[PDB]
Amino acid sequence: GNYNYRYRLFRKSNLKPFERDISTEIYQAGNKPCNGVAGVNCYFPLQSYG
Amino acid sequence: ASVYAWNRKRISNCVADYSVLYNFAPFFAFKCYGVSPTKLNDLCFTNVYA
């Protein structure tokens, strides 16, 4: 497994053409997300490839 | 029920609302494959088994 190529899995809205975002802020859940940890949702944006 | 005699159930002909799930438990395990947990309450399906 090569866990170095990752991709964004969660975002608030789709992005405009030729636009790039790099921020790795924790994604929103029903309620205020946890803190980079599991919970009701409180997910993390990036996901690896494998 | 016990795992060796699991219990199937069908869910069709309703207005499914996935906003009731978060309020059940801290959900020690909550996962879906190829299905965005957050984008579920707006997509529509044929038949849902449980």
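Just so it is clear, chain A uses Swiss-Prot numbers, and the residues here are 447-496, in order.
Determination method: electron microscopy, 3.4 Å.
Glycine too: its Cβ is placed from the backbone N, Cα and C atoms.
Record note (Swiss-Prot), mutagenesis A:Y453 to F: Decreased HLA binding to NF9 epitope. Increased binding affinity to human ACE2. The unchanged residue is displayed. Under the heading of mutagenesis, Swiss-Prot lists A:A475 to V and annotates it as follows: Increased resistance to neutralizing antibodies. Annotation of the published mutagenesis A:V483 to A in Swiss-Prot: Increased resistance to neutralizing antibodies; the original residue is retained in the structure shown. For the mutagenesis result A:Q493 to Y, the note given in Swiss-Prot is Reduced host ACE2-binding affinity in vitro. Swiss-Prot lists A:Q493 to R among its natural variants, and the accompanying note reads: In strain: Omicron/BA.1, Omicron/BA.2, Omicron/BA.2.12.1. For the natural variant A:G496 to S, the note given in Swiss-Prot is In strain: Omicron/BA.1.
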* To do: Measure from the CA atom of A:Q493 (mutagenesis position) to the CA atom of A:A475 (mutagenesis position) and give the result in Å, rounded to a whole number.
  => 17
* Nearest of the recorded positions (A:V483, A:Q493, A:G496) to A:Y453 (mutagenesis position) - Cα to Cα -> A:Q493
* Give me the Cα-Cα distance between A:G496 (variant position) and A:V483 (mutagenesis position), rounded to a whole Å. => 21
* **Winner by Cβ contact number (other Cβ atoms within 10 Å) across the mutagenesis positions A:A475, A:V483** => A:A475
* To do: Show which residues of the chain containing A:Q493 (mutagenesis position), separated from it by at least 6 in sequence, have their CB under 8 Å from its CB.
  => A:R452, A:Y453, A:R454, A:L455
* In terms of DSSP three-state secondary structure, what is the assignment for A:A475 (mutagenesis position)? -> coil
